[PDB]
Amino acid sequence: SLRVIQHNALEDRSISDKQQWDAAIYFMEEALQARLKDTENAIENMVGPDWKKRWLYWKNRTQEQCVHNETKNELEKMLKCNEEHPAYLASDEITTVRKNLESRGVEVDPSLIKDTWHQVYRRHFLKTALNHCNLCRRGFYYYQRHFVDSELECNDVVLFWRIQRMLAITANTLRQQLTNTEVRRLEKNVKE
Amino acid sequence: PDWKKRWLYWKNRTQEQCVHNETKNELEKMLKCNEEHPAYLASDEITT
Amino acid sequence: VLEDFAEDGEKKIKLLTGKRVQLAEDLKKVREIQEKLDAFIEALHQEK
Amino acid sequence: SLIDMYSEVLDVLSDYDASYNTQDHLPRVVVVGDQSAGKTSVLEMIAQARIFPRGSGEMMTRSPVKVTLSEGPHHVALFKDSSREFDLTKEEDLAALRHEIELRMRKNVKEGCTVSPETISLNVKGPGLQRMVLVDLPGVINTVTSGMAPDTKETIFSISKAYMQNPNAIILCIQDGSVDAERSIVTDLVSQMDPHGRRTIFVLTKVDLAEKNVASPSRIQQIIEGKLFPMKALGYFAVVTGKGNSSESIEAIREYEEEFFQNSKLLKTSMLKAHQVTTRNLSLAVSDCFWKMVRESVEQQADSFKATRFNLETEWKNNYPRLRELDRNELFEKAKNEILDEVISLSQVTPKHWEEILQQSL
Amino acid sequence: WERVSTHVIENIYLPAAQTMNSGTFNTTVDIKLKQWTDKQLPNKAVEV
Amino acid sequence: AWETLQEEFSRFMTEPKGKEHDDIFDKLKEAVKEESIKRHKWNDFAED
């Protein structure tokens, strides 16, 4: 019955309320902020102090964290020059990156280069998602009417709202079925 | 024209000579970073 | 010309190679295959 | 009945596309052999009729051939798109069937190519047959012919891999008396792809020819008992399909095989199991396994195809939110209507503007 | 939601990390959701 | 006159007034226009 109800729970697919749209925006913003904090914690664990935190002491430096900082700076410059880049890394791109690193006397294993590239790619898409959320915070006029020449396509908000309502329906069904059957089963077991 | 000869006018520039000047500057920087280099050019070096 | 094109579906297949045409043809073929399989299942259930 | 409908479904799946996307879902028993390995005689003996034309070295079979074993009112053969019942008894009918098969093979193969992706569907009916579908493929080659397409071997390998992509595809390996078990490319490929061999059953053909070639009886005993093949097959049976020549009738070969089974030089040595004789038990086991695997496959596909259709519909709707299904007929009708509207608009233009434009241009 | 956020992210965004059209992304999301519901989602919900 | 008619027909067939102007229909329209032009006939009585 739970499987059938979960499959059938595909009723609502769009938001027609400004208040519901704002609530979905706030929930998505909270989730993205949590993800950003997790990514920042992972980056700090991988590298350590960064920017003001690193330069506050001005006398504490480590070669391992210096290599990570140089790789991060190189990837940031690459994104500034080329905003759009495929997730995968080709052989020539890896060779060019390694040659650029070794030009100043830095040798980095390809696995660490790939990991840093993946982390930087994730951070860039997190920033892009944050910018998209900022745009969609005012883009409700475009979203509601769906203009032909729309300058903004807000779909993540709708998807997250659909996920939230489906989860709420599933939780309500689970609670109901529990109260119907499992409470009585537990009472019978306790009595026995 | 190169260096003082090129910049004497300060208003005459050509894309063809600009490309050559940029290539010359890049090669000079490469020699400054790496004084010794083989005469032949490998595929990865050309790609870079 | 229109009659010749209509009386020759091979020409339509050769020319109409757009993404929409191919997707619609694939969807129609999948629907027909599923309908045939449903008919097979119904016939098997009725016979047994 | 069920077998005819299953064959029709397989034919529809094959005609769905020239590639292999949904054709690998339902199980398909495919018979793959070696070039000039006598597999033609074994295939003819399976159908109890000479229907495959013989080839003196040349690869006559260049397109996939579907053989559907079933039982009908008469022991005849009928194609999917044909109405003439090719009898499997009269010599003239057999010759006509072979000529039709050759014509179909030539039509599929392009004028200049060697292997054609088009398949040939044939249904075999008659008493004494089982209920299964057999697929015939060209033998695996090693050398490359300079006078043909250099990628013929690659195409054959790709076709074989696509056919083997089916997890429930039963492979019937056919060898020769002069060809050892390790010399069979098909057997080695099956072992490499299926080390366990829980669904592949080895069948030994032309035992008398191998025995007459001063072979070691210990190797034959080990092969029959299964002490040499690493795969754990469900069983091993040794049969004789004649000498492989083109001058022995089906009845004569059957009588010779029966005589050899009744009196064999290896059965009298008490070195072979008594329950590993004949083919009735093996055929029944193969039929039961095929039926259960096809039932499981169709049970899974009853939901798999629905999910695929739903996903395709969702993709079409998402890619074209403001456009519905546009097939060839509707798009052609819309183009015709647009052409008619353009012609109407052209005819409705004021003649004065035409006169002014023509005068100015001239 | 807190339990399956990581699972949803790694099963949706990780494969569809380079999608450009929103329709293709929505179709992939629907396919993944249907597959999860069919395979093990009720069992995971019951366990939770 | 024939050249002017051909130019008008070509302009009508290829009229990218819409912002999309999908080329799938445009190729078919151009093919039909070329076929009609090649199949068109003239009467000498009209010339006289």
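Sequence positions for chain A are given in Swiss-Prot numbering; the residues included correspond to 721-912, in order.
This entry, so its header tells us, was determined using electron microscopy, 6.8 Å.
From the backbone N, Cα and C atoms, a Cβ is placed for every residue, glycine too.
In Swiss-Prot, a published mutagenesis experiment is listed as A:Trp771 to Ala, annotated Abolished ability to bind and bend membranes. Under the DSSP three-state reduction, A:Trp771 (mutagenesis position) is assigned to coil, being neither helix nor strand. Neighbour list (A:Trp771 (mutagenesis position), Cβ cut-off 8 Å, at least 6 residues apart, same chain): empty.
Quoted from Swiss-Prot for the published mutagenesis A:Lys772 to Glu: Abolished ability to bind and bend membranes. Close to A:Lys772 (mutagenesis position) in the fold, though at least 6 residues off in sequence, lies no residue with a CB less than 8 Å from its CB.
In sequence order, A:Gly768, A:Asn780, A:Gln785, A:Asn789 are the residues of the chain that are 6 or more apart from A:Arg774 (mutagenesis position) and have a CB within less than 8 Å of its CB. According to Swiss-Prot, the mutagenesis experiment A:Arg774 to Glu carries this note: Abolished ability to bind and bend membranes.
For A:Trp775 (mutagenesis position), other Cβ atoms within 10 Å of its Cβ number 12. For the published mutagenesis A:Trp775 to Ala, Swiss-Prot gives the following note: Does not affect ability to bind and bend membranes.
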